[PDB]
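> This structure is in structure tokens; I'll ask about it shortly.
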Amino acid sequence: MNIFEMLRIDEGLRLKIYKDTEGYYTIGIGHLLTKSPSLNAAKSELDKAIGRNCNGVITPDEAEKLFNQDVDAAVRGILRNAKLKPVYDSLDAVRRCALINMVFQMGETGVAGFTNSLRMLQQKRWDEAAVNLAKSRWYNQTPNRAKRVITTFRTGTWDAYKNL
């Protein structure tokens with residue numbers, strides 16, 4: 001199991017514009033287009049991102065290309081981030097994947113706001129951090145995915161996704 005398979009499980013794959021859990025215009029594999037209410041704002045961001053007139057629809061290939069960019073931008077974002085880098089460096093390969101997952105979903109900024117949890121992960125206090133991470137809007141809004149991520153941090157194994 002790898003970061004790409006993990007996120008493919010968490011986000012799904014949709015080839016036509018859609019609304020994400022938050023009501024935002026998304027496409028592909030969790031690719032946020034715009035937080036704006038306008039479907040036209042969406043198709044516009046869309047064509048701009050793909051470089052063609054897509055009219056709300058993309059191919060599998062385009063969806064994957066976007067997925068590649070997003071994952072890459074998530075990893076470099078963590079690496080350049082002064083709050084995030086130290087945590088990432090301190091983690092093992094699987095828990096690394098879990099933080100990447102969070103950054104992909106909530107952006108760098110939102111993850112860096114989880115101060116206390118970050119502190120616990122860095123200290124390798126797994127159970128403590130699991131319980132702290134669950135006390136968030138994140139967990140309340142998307143509990144099944146949050147739990148899967150939390151389990152990944154708690155155990156350091158892919159058990160949660162082995163199921164799926």
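Cβ atoms here come from the backbone N, Cα and C positions, even for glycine.
Annotations per Swiss-Prot:
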type     : residues                           : note
MUTAGEN  : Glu11 to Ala, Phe, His, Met or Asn : Complete loss of enzymatic activity
MUTAGEN  : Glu11 to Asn                       : Loss of 84% of enzymatic activity
ACT_SITE : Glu11                              : active site, proton donor/acceptor
MUTAGEN  : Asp20 to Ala, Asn, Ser or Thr      : Complete loss of enzymatic activity
ACT_SITE : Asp20                              : active site, proton donor/acceptor
MUTAGEN  : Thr26 to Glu                       : Complete loss of activity at neutral pH; covalently bound substrate
MUTAGEN  : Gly30 to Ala                       : Almost complete loss of enzymatic activity
BINDING  : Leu32, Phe104, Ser117, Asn132      : substrate binding site
MUTAGEN  : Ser117 to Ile                      : 500-fold decrease in enzymatic activity
MUTAGEN  : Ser117 to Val                      : 50-fold decrease in enzymatic activity
MUTAGEN  : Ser117 to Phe                      : 10-fold decrease in enzymatic activity
MUTAGEN  : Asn132 to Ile                      : 5-fold decrease in enzymatic activity
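Neighbours and distances for these, please.
Sequence-distant neighbours of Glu11 (mutagenesis position): residues of the same chain at least 6 apart with a C-beta under 8 Å from its C-beta are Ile29, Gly30.
According to its DSSP assignment, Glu11 (mutagenesis position) is helical.
The number of other Cβ atoms within 10 Å of the Cβ belonging to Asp20 (mutagenesis position), over all protein chains shown, comes to 17.
Around the Cβ of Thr26 (mutagenesis position), a 10 Å sphere holds 21 further Cβ atoms from the protein chains shown.
Packing around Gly30 (mutagenesis position) is summarised by its Cβ count: 19 other Cβ atoms lie within 10 angstroms of its Cβ, all protein chains included.
Listed in sequence order, the residues of the same chain lying 6 or more apart from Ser117 (mutagenesis position) and placing their CB within less than 8 Å of its CB are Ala129, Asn132, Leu133. Secondary structure at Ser117 (mutagenesis position), as computed by DSSP, is helix.
Taken residue by residue with DSSP, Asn132 (mutagenesis position) is part of a helix.
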> If you measure every Cα to Cα distance among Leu32, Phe104, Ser117, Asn132, the residues said to bind substrate, what is the biggest one in Å?
27
> Out of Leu32, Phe104, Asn132, give me whichever of these recorded positions has the highest number of other Cβ atoms within 10 Å.
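Result of the Cβ crowding comparison: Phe104.
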> Please report the Cα separation of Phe104 (substrate binding site) and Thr26 (mutagenesis position) in Å, rounded to an integer.
13
> At the level of the C-alpha atoms, what whole-angstrom distance separates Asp20 (mutagenesis position) and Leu32 (substrate binding site)?
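That comes out at 8 Å between the alpha carbons.
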> Round to the nearest Å and give the CA-to-CA distance linking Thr26 (mutagenesis position) with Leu32 (substrate binding site).
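A Cα-Cα distance of 4 Å.
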